[PDB]
Amino acid sequence: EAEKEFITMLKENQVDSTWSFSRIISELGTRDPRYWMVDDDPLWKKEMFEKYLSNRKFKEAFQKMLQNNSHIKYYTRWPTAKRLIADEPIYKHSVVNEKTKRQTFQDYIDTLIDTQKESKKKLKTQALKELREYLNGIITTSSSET
């Protein structure tokens, strides 16, 4: 019962990864007495808090999940896109960690921004070229000569 409500109050107190267990004692100890309804086991509260932060080849799976998230963006920031990927199993792995997540994300953002800018530039350049090749398959005939 205690845990169930504790998870709910954690959402309601707007708690997430950007929180310490100081903010829990300071804000959750006052916002609603649920933190006191369940007796204070600071180690369980903090263990379960690690659950609330975590749950709330390895790198290839991470690179692949990044793309499979339907709203991922290469024109956005890590904290703004995190809500797309935190629930996904591939966000956790035996060798994955904060530093690995930053590297695989940065390489993904940099590669997908460049391929998109290049694809659009190429589309315009190719069509310009195809049109220009078309003028060179007929007699020249300058407009200036009437």
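The numbers used for chain A are those of Swiss-Prot, and the residues that appear cover 134-189, 203-292, in sequence.
Each residue, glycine too, has its Cβ placed from N, Cα and C.
Here the residue is the original one, but Swiss-Prot notes a mutagenesis experiment at this spot, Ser240 to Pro: In PRP40-1 suppressor; affects SAR1 mRNA accumulation in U1-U4 mutant at 18 degrees Celsius. The note that Swiss-Prot attaches to the published mutagenesis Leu274 to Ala is: Temperature sensitive growth at 36 degrees Celsius. A mutagenesis experiment is reported in Swiss-Prot for this position, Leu277 to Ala, and the note states: Temperature sensitive growth at 36 degrees Celsius. What Swiss-Prot notes for the published mutagenesis of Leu281 to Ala is this: Temperature sensitive growth at 36 degrees Celsius.
Spacing of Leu274 (mutagenesis position) relative to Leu281 (mutagenesis position) is 11 Å (Cα to Cα, whole number). Within 10 Å of the C-beta of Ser240 (mutagenesis position) there are 6 other C-beta atoms, taking all protein chains into account.
Cα to Cα, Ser240 (mutagenesis position) and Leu277 (mutagenesis position) are separated by 54 Å. Taking a C-beta cut-off of under 8 angstroms and a sequence separation of 6 or more, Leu281 (mutagenesis position) has no same-chain neighbours. Note on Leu274 (mutagenesis position): other Cβ atoms within 10 Å of its Cβ, all shown chains, come to 10.
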